[PDB]
Every structure is written in C-alpha cells, then in structure tokens.
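For reference, the structure is listed below as structure tokens.
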8 protein chains.
Amino acid sequence: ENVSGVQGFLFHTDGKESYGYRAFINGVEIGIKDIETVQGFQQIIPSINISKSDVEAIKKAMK
Amino acid sequence: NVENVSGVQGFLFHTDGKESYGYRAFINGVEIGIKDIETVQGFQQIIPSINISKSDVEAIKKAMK
Amino acid sequence: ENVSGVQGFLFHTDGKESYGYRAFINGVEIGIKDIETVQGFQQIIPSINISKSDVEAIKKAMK
Amino acid sequence: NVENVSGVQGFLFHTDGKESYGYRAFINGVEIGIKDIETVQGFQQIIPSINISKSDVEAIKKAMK
Amino acid sequence: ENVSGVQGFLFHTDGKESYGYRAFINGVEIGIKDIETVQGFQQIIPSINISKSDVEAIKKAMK
Amino acid sequence: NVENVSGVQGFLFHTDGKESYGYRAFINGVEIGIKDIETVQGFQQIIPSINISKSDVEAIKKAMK
Amino acid sequence: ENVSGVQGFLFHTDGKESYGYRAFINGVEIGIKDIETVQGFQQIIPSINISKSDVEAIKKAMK
Amino acid sequence: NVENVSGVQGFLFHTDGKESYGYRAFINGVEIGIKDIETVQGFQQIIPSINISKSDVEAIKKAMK
C-alpha cells in the first residue's frame, strides 16, 4: 500500500528553456522552488522528463 | 503486480509500419499526441510503450474511452 | 497495480475457419487488423485461444 | 496473490466421475458450456480449472449467482 | 488478485458425528455431496475443521 | 501482504493469565465464543491467534464493533 | 490482504511521565491495561513511540 | 508495495536548510507540528520521512488538502 499518501510525479525538461521542477501531487499541479524538496519527493514519487511543448497536453490528461 | 505510485494509467503507442503517426499516448483515459522524444523517454519510465498499427488506432480509441 | 489502464485479453482460433484476432479491452470487444497491434498488446494483456463456436458464449459473459 | 490483468474471474469445471457433463465455466458470474477443447486450453491460461461432481453443480451455481 | 471469483472456505468436523463437507462460497453456505468436489475446491479455497457445536456461531458471523 | 481467499477477517483470542475465558474470536466483526479445540485449530489455519487479557476484552470489543 | 480485520497501532512514551499503552484500532482510540494484550496486538499491528505532548495532535489527525 | 496495517498515510517533513521549522507531518491529510524527537522516531517506523524546503511547504499543503 502507498503509506505516503502521495500519488503523482515530478516533471522537468532538460531542453533549452527550463520551467524548473513541477509536480502533480494527488491530482494537483504545483511548482517546486528548491532542490531540497525535489530530492525529498524523489524518495517517494517518480521523477520524469516532459518537454515544455508537451506540458500542456499532460496537464489536460491529469485534470 | 506492484504498487503504482505515479497516479498515471495508460501507455505510449507508435507504429513501425508504413505511415508513422509519431508517438501518442493514453494518459488516464485521455488520448494525446507527444511532440518531443524527451517526453517519450520520460513517460517510458512510468507506463508501458507498445506498438499499434495505424489501422488499429481508431478501434483502440473506442475501447480506451 | 495495472499501470497500463487496460484489462482484458486477445483471442483467436487456430481452427479451420479463422476469425482473425479480437480483443476485449476494458469490457469492449474489438477486432484487431494488424499483427503489429497483436504483438503490441501481447506485451500487456494475455492472449488465449477461443474456438469460433464458443465466442458467442464468451461474449455474453463479458457483457 | 498477483494482479489479474485479464478482466476475467471464474473457473472451468468438469467431472471425472460417471456421467460427464463436458467442460463448463463460470466467467464473471455467468455459467456457460464450453464446446471445444481449444477453448478449454485457452481459458486454462487465465483461470483455474477444477473438478466438480455432477451432483454438486446445482449447489455451486446457487453460490456463483 | 483472486482470479477464481470465489471467496470462502470448506469446513468439516473430524468428531464423532460428521456433518459431511460444507462450504461458504461468496457468503452462501452450501453442502458438498461428493469428495471430487471437495478436492476440486481445495485447489482454490482453504479447507478447515469446525466442530459441529461451533457451526451455528460461525454461520451467524458469516451472514 | 498476500491475498485473503477465505472471506474471513478477524482473529482468535484467549488469555494465559488468571481467569481464563476460553477461546473466543472476532469473525467479520462478530464476536463469538469457541466451544471446541478442533475449531480453534481450524481457524488458526486462516486467521491470527493472539493473547488478550480478560481486563482488555471490553475495550477491544468496542473497537471491533 | 489484512486477514486480521485490524488497522492501527499501539503507542506509548518512554518519557518521564508514562501514559501506559494505548492503541488506535480501526479508528477508535482505546487504553490497554495489561502487557499480555500489548504483546498480543504486537503480533498484528505496529507499536510506536509518541511523546505525551504529541498525543493530542495525533488524536486529531486520527479522527 | 506491501500492505499498510497502520491505518496511517502520510509523511514526516523537515528542512536541513536555513530557517528550520522543526519536524512536521501529514497524517491522513492533516498537517501537524511534532514537538518531541521521540515522536519523530516513532512515526519513522511507519511512514516516510522526507526533506521539504521551508519555501515549498505552502505549495505542498495545498496538494495535501
């Protein structure tokens, strides 16, 4: 079972124009300001790459 | 049969046949086109990636509705 | 958990009169036209044999 | 205790006693007769196959309703 | 997952007055007439001992 | 963390202290007394069997309601 | 699956003023009087430390 | 991916950066401050403990609502 009470993922792009790290947490999209928080959540949710051009489509599907 | 922590159910699909349609995906029941290979590799970390002929996409869309 | 979002199976017969490959996907019966698609779905759902004479009964139970 | 991907719950049943009734199955709560051994072998890939005496089938049907 | 679609158990007593084999199948109590059927269901559900004097209490809890 | 096929959730309980109350059980939220050791051994195949002091039974009943 | 029908945990403090052992059992807070019962439930639920000053906050979250 | 018997979902969080806020937790969707290290070590037996910058706590609260 998911003891952490969190479902979702971190996402970022390694392309030319970064949007920082963001996350979907329990169906809510948030921005992450600090790398400490990124590494903290990487202990409990996956962290994947999403290009800047694709974030809008993924946002729609995660609604 | 392991816990899904990502809150994402679905799969990537493409064809290796004639008439590529690029990469697409079903993400929580929503069909999307994928524009960049980076995003394909990212979602391949959390959902399966399978082959679907161009001729079969419409039928699969009707089941994934 | 079923990360793929698909529940069901492919079915076909090896008997004298083929009906091609079909599948039940999330309770919806579809025909599959291309072997590429069959092999794609064999990565994520089972593929079993069902004789032509038995498909009608299985259809009823999968309603 | 592993994930069931097939969307099928049930079992095949037959008797090895006197008075065979062939192979039958419960598929998602629906009782069916099976006409061909090919179908028996196919469903044996995804659901259990057990023995039930002819005299016990009616009782099992009432529980599998 | 429970692919068989059956939840329950077989029960019998080895005491002086047998009541045969019975079973709870999906919350329904039935008698089992033939040992072939007992061994068939032992492939998919547990088989435990319950004394004749205790069957009434277990019936109440399985209602 | 394995599949429960028995359709029974609960546990047997007894005390090894002063003032035995015999063996009892919670079976799907119903508290019962057990009359025969055979039944204790049978249910020990499918549900846990733990020790509860006589003085604590009332509190546990209120949680298992 | 949780065959025992119990979800929760035992809690106590090793600090200067003990409150005994308590437990949350299926969302119900109870006191435990006897160590036999503590060891019995330690067979089936976790047993953690909670300081006396923190029990009120944990009670609120377990409501 | 193992059974959670504790009836608790959530996590402990603290920062190692400038401006500590101590240890806090989400417990079944309720945010709490933790006053004693004993309680931190106790909950570390049953829920994860992760790092969250002070600047990110407000955003995480909005998702954990």
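Here chain E follows Swiss-Prot for its numbers: 9-71, in order, are the residues you see.
Cβ atoms here come from the backbone N, Cα and C positions, even for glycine.
What Swiss-Prot notes for the published mutagenesis of E:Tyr29 to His is this: 190-fold decrease in enzymatic activity of PlyC holoenzyme. In sequence order, E:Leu18, E:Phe19, E:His20, E:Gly39, E:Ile40, E:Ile43, E:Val46 constitute the residues six or more apart from E:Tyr29 (mutagenesis position) in its chain with CB-CB distances below 8 Å.
Looking at Swiss-Prot, the entry for mutagenesis of E:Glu37 to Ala, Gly, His, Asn, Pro or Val says: Complete loss of enzymatic activity of PlyC holoenzyme. Mapped onto three states, the DSSP output places E:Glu37 (mutagenesis position) in strand. The Cβ neighbour count for E:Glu37 (mutagenesis position), using a 10 Å radius and every protein chain shown, is 17.
Per Swiss-Prot, mutagenesis E:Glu37 to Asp is noted as: No effect on enzymatic activity of PlyC holoenzyme.
Here the residue is the original one, while Swiss-Prot reports the published mutagenesis E:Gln47 to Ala with the comment No effect on catalytic activity of PlyC holoenzyme. DSSP assigns E:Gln47 (mutagenesis position) to a helix. For E:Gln47 (mutagenesis position), no same-chain residue 6+ apart in sequence has a C-beta under 8 angstroms from its C-beta.
Under the heading of mutagenesis, Swiss-Prot lists E:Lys60 to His and annotates it as follows: Complete loss of enzymatic activity of PlyC holoenzyme. Under the three-state DSSP scheme, E:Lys60 (mutagenesis position) falls in the helix class.
A mutagenesis experiment is reported in Swiss-Prot for this position, E:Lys60 to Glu, and the note states: 90% loss of cell-wall binding and enzymatic activity of PlyC holoenzyme.
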Interface-proximal mutagenesis positions, chain D, C-beta separation under 8 A, candidates E:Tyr29, E:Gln47, E:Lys60: E:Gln47
Cα-to-Cα gap, E:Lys60 (mutagenesis position) vs E:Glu37 (mutagenesis position), nearest whole Å: 15
E:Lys60 (mutagenesis position) CB neighbourhood, other CB atoms within 10 A: 17
